[PDB]
Amino acid sequence: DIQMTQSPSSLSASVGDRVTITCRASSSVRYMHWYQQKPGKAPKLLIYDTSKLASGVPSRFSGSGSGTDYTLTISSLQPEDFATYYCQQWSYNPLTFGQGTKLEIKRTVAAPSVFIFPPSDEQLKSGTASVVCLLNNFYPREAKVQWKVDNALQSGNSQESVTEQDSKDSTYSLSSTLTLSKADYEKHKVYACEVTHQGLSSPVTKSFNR
Amino acid sequence: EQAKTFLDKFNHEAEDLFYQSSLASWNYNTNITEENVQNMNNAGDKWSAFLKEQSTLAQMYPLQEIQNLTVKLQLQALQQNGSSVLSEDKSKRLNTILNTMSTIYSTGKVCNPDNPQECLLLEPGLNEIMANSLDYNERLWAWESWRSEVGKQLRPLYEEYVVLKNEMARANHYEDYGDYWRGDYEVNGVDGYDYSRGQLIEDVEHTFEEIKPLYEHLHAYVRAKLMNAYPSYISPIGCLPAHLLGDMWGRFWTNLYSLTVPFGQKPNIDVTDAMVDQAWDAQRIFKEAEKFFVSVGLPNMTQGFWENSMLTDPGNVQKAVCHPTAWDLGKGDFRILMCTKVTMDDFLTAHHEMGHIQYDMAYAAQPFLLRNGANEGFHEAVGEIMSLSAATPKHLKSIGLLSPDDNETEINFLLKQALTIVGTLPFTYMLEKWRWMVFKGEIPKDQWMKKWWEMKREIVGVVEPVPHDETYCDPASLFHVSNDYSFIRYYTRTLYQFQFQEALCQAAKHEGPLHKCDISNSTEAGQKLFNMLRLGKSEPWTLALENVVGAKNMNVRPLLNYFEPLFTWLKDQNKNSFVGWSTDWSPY
Amino acid sequence: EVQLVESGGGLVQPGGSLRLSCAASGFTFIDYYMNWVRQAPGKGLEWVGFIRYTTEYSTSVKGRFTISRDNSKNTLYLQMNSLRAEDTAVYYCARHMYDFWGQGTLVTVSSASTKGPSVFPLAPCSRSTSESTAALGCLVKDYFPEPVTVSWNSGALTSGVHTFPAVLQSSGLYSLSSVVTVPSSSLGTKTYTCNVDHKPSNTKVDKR
Ligand SMILES: [Zn+2]
């Protein structure tokens, strides 16, 4: 069958810059078709036919290509262009896509606002404890979130969730939850959570006393 | 295979638009008025823009390795094209010219000189004189008065017509506007069977040499027996006067049968006297043509045909084109504009025009872009095959036009056919050859009518009763020239006509002279043609011919075998007359 | 308008069957190609199949799926006769031609049964260090079918609301957080209600 793959399998770029994504097909030189998929929503057609903007797509976008090498470019990258971009074949009996390209938008480094939440009343009657910490409105995504109980690092029984970039701020929000048995929660007092991040002059920690 | 999708939306719009344009043209011919001129212009402009659009789009889909050949052919057809052919001014000028040449020809009045407000039209008036009158003074009046009051006004129009028609052909990658017409016969890309645009001329001039022995003896015979009708007016050496040849253009010598009967005491083979005696209506002629196709194995005509077509003249107030016209409007609508006369002429023309439709009905089974007929001569040959069969003395007996019944009769009939058929072979060769030499820039406007009388005397054997200034335009006084149409079809037709008949007379199990053969109550011959009739453009005319006859080209041999008994006879009777003609005789 | 509307089932047992459907309007149905695509949560886009009225499939699904039209209802159907856990993905319908997308429906294939969530609200102790703004939230825990809806203040508040992806626990059950970012001066004054619908289990919960 026919295949294709995009050269930047991932791409980080800054606001307002001149950016480019490239797809290399395996075997043919055909009218290529581009799509822009915002996460959590359906893929939206960007370039109906190479160098022809799909209806509704603004002048900032442009496509081109020849050979097996077809490209997509944006004149001035807007903060609202965070997406994963795909290419469609339209050419042969086996329709296919390739390795998608995810684009992340760069911005001034920003430190998270750190919040911590104790487990709920019902949850403690139920039998376990979920201690929750939030990292709201920060860039870049990269951060280490470490749970401490009576200053002992808790390894395991901790999980994290990452939002997609806010299309206006280009910032992330990240949650972290520590799952304990009620008995282990009752056995301790000082519950803290420490965050390391570029935007921080030093690691930050929030806490509560049981 | 991916573009079979596109062709469905083409066919959907093409059939709506083709019908839209074709009906607006029908409205005009039926009812000449500004109601229908502007509709015929607009629907034509829209249909034409669609074609140049859709050809541009088909050229965005190249053709290779498509197995369902239906798609391969519809694409190849779209590839033939009109591309950016004209500016709006030049489209609107040709529209105005041909909305005027067709109007002048079909509405042109001739004032009777003894009263300047009394007038007469070509159909049926002036052609009544040219066909039946035996008064030289009167036949001459009708003949020139048309070419003077009507044929002169047509000249500067055909003059601009030539300019812009020739620019069109080059824009679509042709040699000249005559080459555009000549390309109808081109077979290209096929390995074992092919044909060039120029080969049409090589074949026409080549086979035309085999006509001259039969035509010159027919010429001398007509000359000797016209001299017994127009005593002191015709030379026993020179060329015949044009206005004495049975019609206003000297095309069909049919009407000279009245004057050239080989055996006058035989019961009349020309059944016009009987058709008037039996009070035949215009429909009965077509009913009795519909029946013949049924006896071939073919369907009845449609109910739309019988309540849409204008088979008689309208009231004199309603101006109309009256030349026999057969329509495929698309979408199943079939019409004919006969304006029928009660005569064997329009009788055998009814089988001709109805043969057009039966060919249209047959190839309606193929997609839109193949619904044209194999070529020009094929679309005409289908009608002549049938009329040739319907006209036999045998078939005329069975119809009821001849009461129950010879070497003398066989010649008596065979001359009438030669007068109609053979008389037009040199007239046709002359006409388009002149038009092509004008399109190729070989005859200047200084020498248009000069070269026309040149060819009348030398090639056809016909003269001007009064030498004409260049002011006249004599070819445009004819329908096929005035209304933009091609004529070389009629030469190829006649040769096709007798190839096919020879093949059909084997299927119908004739065992005899092609002269006596008709196709009636013969499924074998109907199945044989209908196999081919459906093809349209799906196959090149070269193979559509070879799949019915043994030949893969236009051929003159069976034509002569149809007439060989008349040729032997004409050689006997012309020892008392000069056979050739003088290049320079002029009754002036 | 050009409109594709998709519907179908959610959680189905492996080795079982399920039929999806999409309705189309704003255009002639039979003038277009109708296609199913497929996006496993952690994969790119796959072609599932094509219908002109030819019908073609990707190799992965031809032995298991069937695509059908009703060109008078203006609908596209996908019938999945034999399902693998591999077939778990969001299924989209699309209009292709010589584009517009409906919004995908999540078909999840795994053996475990629907459970439904427990909602555990969240709030920090009074702290004036987190003072330019203060976070409120609620945690939804231990629900197997992934579709879940979180609204706040009966769908009113959206200005500061963020909702996190569901994560898979050791238990094989899913859970997620949710947060509203509010001025710290409104914590004790304005109400903020966590509104949760888990349609697969028919669970409605409203808490503060
Ligand atoms: Zn004809």
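All residue numbers given for chain B refer to Swiss-Prot; the residues shown span 23-427, 431-613 in order.
Cβ coordinates are placed from backbone N, Cα and C, and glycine is handled just like the others.
Taken from Swiss-Prot, the feature active site, proton acceptor covers B:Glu375. Counting Cβ atoms from all protein chains shown, B:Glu375 (active site, proton acceptor) has 23 others lying within 10 Å of its own Cβ.
Taken from Swiss-Prot, the feature active site, proton donor applies to B:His505. Around the Cβ of B:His505 (active site, proton donor), the same chain contributes B:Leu456, B:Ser511, B:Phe512, each under 8 angstroms and 6 or more positions distant in sequence.
In sequence order, B:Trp459, B:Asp499, B:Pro500 are the residues near B:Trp477 (chloride binding site), counting only same-chain partners six or more apart with C-beta under 8 A. The chloride binding site annotation in Swiss-Prot covers B:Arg169, B:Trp477, B:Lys481 and is backed by experimental evidence.
Around B:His378 (Zn(2+) binding site), taking its Cβ as the centre, 21 other Cβ atoms fall within 10 Å, counting all chains. The Zn(2+) binding site feature in Swiss-Prot is assigned to B:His374, B:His378, B:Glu402.
In this structure, B:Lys31 (mutagenesis position) is part of a helix by DSSP. Sequence-distant neighbours of B:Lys31 (mutagenesis position) (same chain, six or more apart, CB under 8 Å from its CB) are absent. Annotation of the published mutagenesis B:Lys31 to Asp in Swiss-Prot: Abolishes interaction with SARS-CoV spike glycoprotein; the original residue is retained in the structure shown.
In this structure, B:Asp38 (mutagenesis position) is part of a helix by DSSP. The C-beta environment of B:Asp38 (mutagenesis position), restricted to residues of the same chain at least 6 apart in sequence and closer than 8 Å, is empty. One mutagenesis experiment named in Swiss-Prot is B:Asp38 to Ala, and its note says No effect on interaction with SARS-CoV spike glycoprotein.
In the three-state DSSP classification, B:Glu110 (mutagenesis position) falls within a helix. Sequence-distant contacts of B:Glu110 (mutagenesis position), defined by Cβ-Cβ distance under 8 angstroms and a gap of at least six in the same chain, do not exist. Listed in Swiss-Prot as a mutagenesis experiment, B:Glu110 to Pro is described as follows: No effect on interaction with SARS-CoV spike glycoprotein.
Long-range Cβ neighbours of B:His345 (mutagenesis position) (same chain, at least 6 residues apart, Cβ-Cβ under 8 Å): B:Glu145, B:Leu359, B:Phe504, B:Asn508. For the mutagenesis result B:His345 to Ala, the note given in Swiss-Prot is Complete loss of enzyme activity.
Its Cβ placed at the centre, B:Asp355 (mutagenesis position) has 16 other Cβ atoms within 10 Å. In Swiss-Prot, a mutagenesis experiment is listed as B:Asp355 to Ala, annotated with the note Strongly inhibits interaction with SARS-CoV spike glycoprotein.
Under the three-state DSSP scheme, B:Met383 (mutagenesis position) falls in the helix class. Quoting Swiss-Prot on the mutagenesis of B:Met383 to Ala: Slightly inhibits interaction with SARS-CoV spike glycoprotein.
Around the Cβ of B:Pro389 (mutagenesis position), a 10 Å sphere holds 21 further Cβ atoms from the protein chains shown. In the three-state DSSP reading, B:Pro389 (mutagenesis position) counts as coil. For the mutagenesis result B:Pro389 to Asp, the note given in Swiss-Prot is Increases very slightly the interaction with RBD domain of SARS-CoV-2 spike protein.
B:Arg393 (mutagenesis position) counts 18 other C-beta atoms within 10 Å of its own C-beta, drawing on all protein chains shown. One mutagenesis experiment named in Swiss-Prot is B:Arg393 to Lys, and its note says Increases very slightly the interaction with RBD domain of SARS-CoV-2 spike protein.
Those residues of the chain, other than B:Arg169, B:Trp477, B:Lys481, with a C-beta within 8 angstroms of the mean position of the chloride site C-beta atoms are B:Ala264, B:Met474, B:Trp478, B:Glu489, B:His493, B:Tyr497, B:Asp499, B:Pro500.
Each end of the 3-residue unmodelled stretch has a Cα atom, at B:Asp427 and at B:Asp431, and these lie 10 Å apart. Within 8 Å of the centroid of the Cβ atoms of B:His374, B:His378, B:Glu402, where the record puts Zn(2+), the same chain has further Cβ atoms from B:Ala348, B:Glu375, B:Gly377, B:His401, B:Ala403, B:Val404, B:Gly405, B:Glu406. Around B:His374 (Zn(2+) binding site), the C-beta neighbours below 8 angstroms that are at least 6 residues distant in the chain are B:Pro346, B:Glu402, B:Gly405, B:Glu406, B:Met408, B:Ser409.
In this structure, the C-alpha atom of B:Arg169 (chloride binding site) lies 28 angstrom from that of B:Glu375 (active site, proton acceptor). Close to ligand 1, meaning a Cβ under 6 Å from one of its atoms, are these of the recorded positions B:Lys31, B:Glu402, B:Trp477: B:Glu402. Per Cα geometry, B:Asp355 is the residue among the recorded positions B:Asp355, B:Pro389, B:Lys481 nearest to B:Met383 (mutagenesis position). Of all the recorded positions in the record (B:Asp355, B:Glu375, B:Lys481), the one with the smallest CA separation from B:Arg393 (mutagenesis position) is B:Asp355. Long-range Cβ neighbours of B:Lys481 (chloride binding site) (same chain, at least 6 residues apart, Cβ-Cβ under 8 Å): B:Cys261, B:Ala264, B:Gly272, B:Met455, B:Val487, B:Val488, B:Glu489.
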